[PDB]
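Okay, structure first, notes after.
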Amino acid sequence: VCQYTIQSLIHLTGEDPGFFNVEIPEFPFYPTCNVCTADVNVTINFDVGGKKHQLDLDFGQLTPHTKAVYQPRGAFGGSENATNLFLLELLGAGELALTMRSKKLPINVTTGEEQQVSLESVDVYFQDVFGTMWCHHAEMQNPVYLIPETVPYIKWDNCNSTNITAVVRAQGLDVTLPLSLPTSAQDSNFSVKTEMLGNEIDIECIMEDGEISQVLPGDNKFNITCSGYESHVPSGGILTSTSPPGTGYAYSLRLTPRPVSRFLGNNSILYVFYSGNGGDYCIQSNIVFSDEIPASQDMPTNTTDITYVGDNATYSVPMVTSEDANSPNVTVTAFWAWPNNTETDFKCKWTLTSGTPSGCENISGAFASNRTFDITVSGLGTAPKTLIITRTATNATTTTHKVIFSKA
Amino acid sequence: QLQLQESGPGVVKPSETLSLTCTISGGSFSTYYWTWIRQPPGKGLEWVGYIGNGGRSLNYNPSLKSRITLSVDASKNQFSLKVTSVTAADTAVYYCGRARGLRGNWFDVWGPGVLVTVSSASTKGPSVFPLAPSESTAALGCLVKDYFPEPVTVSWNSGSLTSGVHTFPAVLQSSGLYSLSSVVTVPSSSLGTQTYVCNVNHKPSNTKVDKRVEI
Amino acid sequence: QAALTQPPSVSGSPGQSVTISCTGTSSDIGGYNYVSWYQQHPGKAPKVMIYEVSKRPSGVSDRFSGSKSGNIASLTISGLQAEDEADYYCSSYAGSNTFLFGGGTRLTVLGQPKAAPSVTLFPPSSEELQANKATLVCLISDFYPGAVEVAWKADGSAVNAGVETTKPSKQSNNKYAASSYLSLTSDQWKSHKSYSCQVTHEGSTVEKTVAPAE
Ligand SMILES: *[C@@H]1O[C@H](CO[C@@H]2O[C@@H](C)[C@@H](O)[C@@H](O)[C@@H]2O)[C@@H](O)[C@H](O)[C@H]1NC(C)=O
Ligand SMILES: *[C@@H]1O[C@H](CO)[C@@H](O)[C@H](O)[C@H]1NC(C)=O
Ligand SMILES: *[C@@H]1O[C@H](CO)[C@@H](O)[C@H](O)[C@H]1NC(C)=O
Ligand SMILES: *[C@@H]1O[C@H](CO)[C@@H](O)[C@H](O)[C@H]1NC(C)=O
Ligand SMILES: *[C@@H]1O[C@H](CO)[C@@H](O)[C@H](O)[C@H]1NC(C)=O
Ligand SMILES: *[C@@H]1O[C@H](CO)[C@@H](O)[C@H](O)[C@H]1NC(C)=O
Ligand SMILES: *[C@@H]1O[C@H](CO)[C@@H](O)[C@H](O)[C@H]1NC(C)=O
Ligand SMILES: *[C@@H]1O[C@H](CO)[C@@H](O)[C@H](O)[C@H]1NC(C)=O
Ligand SMILES: *[C@@H]1O[C@H](CO)[C@@H](O)[C@H](O)[C@H]1NC(C)=O
Ligand SMILES: *[C@@H]1O[C@H](CO)[C@@H](O)[C@H](O)[C@H]1NC(C)=O
């Protein structure tokens, strides 16, 4: 019953740090819509000694304008209190992430056998206000067996404390740490490693290149690789050197480790271990998780102006970048900016072979040869009005246009 | 480039403490892990442990945990391994290495390795004799005779003579002592002009000898 | 040595693909993505070929690849070359900052050419004769089938007492080396006209002779 399905591969880097994370970036979150909701259901497919076991979670209705972190409302085949192991979080710009605590089994299995269970894939079901059913299939490229417990308490003994608190927004950590080294930028080899500890989770991040080697005046950007399931946005770091006495050499170190889950808990600890070679230094700081809604959940848009005369106006919807002619399914939807009734405002939907639905008022749509979609509006008044048009194809990228119609 | 060099005693008496150090050059301890690996002669590898996070992480092989101590001396670019209550089961080549990547899983740089022999038998330093030999190339050599603790190293012309050198694995005599030979093949014309000297090192007995090998 | 499980040996012909397995548990190999593979040539330290299951360090050819399925990790070498003859070890993380190694697998490359030994015989040195001893040194190198027989003779007649011979050892060029020593008193050396070291290999013999005469 999926109109459009998207495939993705989940890669595990190094080890499971205590939570599983998967990103779904292609579901539509329409702009200028307070009343736009989505029905989301998620199935996790587990392999248990070669036998397959499904786990269905119900996440109710997403309300992006009022809520950004969702706990499943009901589970089928789950172990008791399992619903507690899952979170659904909106990340902004039309994306969301699904998280599972991975140190407790979410399915009851025999103690004697089935002790090692592996996650095989995750299926995500998404139905928008137009009634279109979106599906995402994410397959575990390199899975490991889920190992319950294995959570020793870890603390580092000699690390200078910092009153700086690192805040996490939409799973992303952002902190800047002033520091001092005896080495000038020219004669410095800089390296840094981090560790984040809290609750049941232990994340390690390193520079895969080892060290910056020669440090340059100004900004020195570099990648960092963290243990766990990797986000499509890479984690990063920047070492900034001041411009050229007996005083030391000042630097600012900014770190942005990307997949950081609030399952760590408020007041978990970020450890930063760095070294400047011409020794060793360790800084520790607390980490807190913002509860603020991103308020930018809308998917990216393309805004364009159309000037008309009279009370009729036309607009041509181009093919999607990845879409080609003869694409098996093409869907185009449209609604006026800031609707207020879900029962009537979202009736204009066209497939390749459907025509204009009876419930669509003062808008006509038809596919021309070369697959350009032509929209006609016949009731435009004198005041400007904004039209939101969304087009998708089977293996292509969903694209949304904001079209402003203005009288000449 | 990072280079590592182990250094130990050669021979350790049973039930005494084995003490080894690794010297680092061309690099720093920095944020990496630093590990020790050992290999008994003719057997497989065994992980001993590693030290990381600026000495905050000391992680040892659980089967050797209570006999092992790792330490680092950054001011000398050295880190060390101590093994207590030693037996012949601890006779092995010991390697030091840099462990990088997440959890230090990647042992990317290794030292050449040092052999440590656990024995209550008295050490014995060797006697060194020259092996003097128309032919286009000629063979000269050194005989390293009657030494008990195994590791013996031979270089030629202070190590500048590398090509054509073959040092043979030692023979174990019925007495329990070893002998080996090292030979170098040189063009016969070079023999008249260039003198060839073999450098013999037997660390267990603190033996360093140079022998001229003249026709 | 508590270890992971590898086959004791595998073999292949040049140009073929050879696969080495390494079997662990859900607590080491199937529980993490920290599997490494090491190549060890005789007398040298191990060298990493693969880390983190399938990642290759800079400088190692893409003829070496690693994979994992369940609790079993595999190293595959395609385009096999005589240079690939070595011992191969797997290793894996085992939790709580500990590592386990496999038992090791000896790889043999088949079809390598037969090589006759090179034999050098040394007489006793003048210094040792002054210590009233005389040992003859027979050095044998560069024979590929790693088996050899050494027999000593004095004035053409077989000699048994005082002979000590090593087992063959693999060289860097995949050939083998060995040595034999005949330990005599200086009096025995000067009371004979000649001594000989005869080396037998694959049905062929190579003989070398020394004489106390100048
Ligand atoms: C989602 O499924 C609902 C019924 O089951 C609920 O969701 C599944 C995934 C389990 O968590 C189960 O325990 C829940 O009770 C349907 O009522 C709902 O319409 C479904 N939504 C869609 C269309 O995906
Ligand atoms: C087109 O959409 C329908 C659902 O309306 C889906 O079943 C079908 O697979 C889609 N076509 C292709 C080729 O994906
Ligand atoms: C045991 O497993 C089944 C799987 O279908 C699940 O439905 C049931 O609720 C589980 N019981 C408990 C107590 O976990
Ligand atoms: C689940 O939570 C309830 C809260 O009342 C508790 O009584 C119950 O023991 C918990 N069970 C599990 C499986 O954690
Ligand atoms: C991050 O990785 C990319 C691709 O490997 C590389 O080009 C870049 O230099 C790295 N660091 C920065 C500065 O983004
Ligand atoms: C703390 O700061 C001082 C500043 O001189 C530095 O020497 C020391 O190494 C630092 N220690 C840690 C644990 O960062
Ligand atoms: C920490 O404070 C509370 C308790 O969890 C929470 O609402 C908040 O979002 C956390 N982090 C912050 C200060 O944003
Ligand atoms: C934006 O829409 C206009 C009008 O259809 C089109 O010409 C243009 O190519 C679009 N640009 C992008 C980046 O989508
Ligand atoms: C939405 O608001 C409009 C005026 O902005 C109103 O006329 C209409 O009744 C509302 N929608 C419905 C169908 O309730
Ligand atoms: C496709 O057809 C539309 C409708 O006639 C037209 O506006 C557009 O220019 C055409 N584009 C191409 C590339 O044929």
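Chain A is numbered as in Swiss-Prot; the shown residues are, in order, 7-250, 256-289, 295-424.
Backbone N, Cα and C define each Cβ position, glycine as well.
The Cβ of A:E21 (mutagenesis position) lies under 8 Å from the Cβ of A:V150, A:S233, A:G234, each of which sits 6+ residues away along the same chain. Swiss-Prot gives this note for the published mutagenesis A:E21 to A: 40% loss of interaction with host CR2.
In sequence order, A:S108, A:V150, A:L152, A:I153, A:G234, A:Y235 are the residues near A:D22 (mutagenesis position), counting only same-chain partners six or more apart with C-beta under 8 A. Here Swiss-Prot describes A:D22 to A as a published mutagenesis experiment; the accompanying note says: Complete loss of interaction with host CR2.
While the structure shown retains the original residue, Swiss-Prot records the mutagenesis experiment A:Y151 to A with this note: Complete loss of interaction with host CR2. Of all Cβ atoms in the shown protein chains, 20 besides its own fall within 10 Å of the Cβ of A:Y151 (mutagenesis position).
Following the DSSP three-state reduction, the secondary structure of A:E155 (mutagenesis position) is coil. The annotation that Swiss-Prot gives for the mutagenesis experiment A:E155 to A reads: 60% loss of interaction with host CR2.
In sequence order, A:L203, A:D208 constitute the residues six or more apart from A:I160 (mutagenesis position) in its chain with CB-CB distances below 8 Å. Secondary structure from DSSP puts A:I160 (mutagenesis position) in coil. Annotation of the mutagenesis experiment A:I160 to A in Swiss-Prot: Complete loss of interaction with host CR2.
According to Swiss-Prot, the mutagenesis experiment A:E201 to A carries the following note: 30% loss of interaction with host CR2. When secondary structure is read from DSSP and collapsed to three states, A:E201 (mutagenesis position) falls in the strand class. Sequence-distant neighbours of A:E201 (mutagenesis position) (same chain, six or more apart, CB under 8 Å from its CB) are A:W162, A:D208, A:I209, A:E210, A:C211, A:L281, A:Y282, A:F284, listed in sequence order.
One mutagenesis experiment catalogued in Swiss-Prot, A:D208 to A, is accompanied by this note: 60% loss of interaction with host CR2. Neighbour count (other Cβ atoms within 10 Å of the Cβ, all protein chains): 20 for A:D208 (mutagenesis position).
Mutagenesis annotation in Swiss-Prot: A:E210 to A, described as 60% loss of interaction with host CR2; the structure shown retains the original residue. Reduced to three states, the DSSP call for A:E210 (mutagenesis position) is strand.
Annotation of the mutagenesis experiment A:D215 to A in Swiss-Prot: 30% loss of interaction with host CR2. Taking a C-beta cut-off of under 8 angstroms and a sequence separation of 6 or more, A:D215 (mutagenesis position) has the following same-chain neighbours: A:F228, A:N229.
Of all the mutagenesis positions listed here (A:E155, A:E210), the one with the fewest other CB atoms within 10 A of its own CB is A:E155.
Using a cut-off of under 8 A between C-beta atoms, the mutagenesis positions A:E21, A:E155, A:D208, A:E210 that neighbour chain B are A:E21, A:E210.
Among the mutagenesis positions A:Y151, A:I160, A:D215, the ones with a Cβ under 8 Å from a Cβ of chain C are A:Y151.
Annotation: residues between A:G289 and A:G295 (5 in total) lack coordinates; Cα distance 9 Å. Two residues, A:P250 and A:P256, bracket 5 residues absent from the model, and the distance between their Cα atoms is 10 angstrom.
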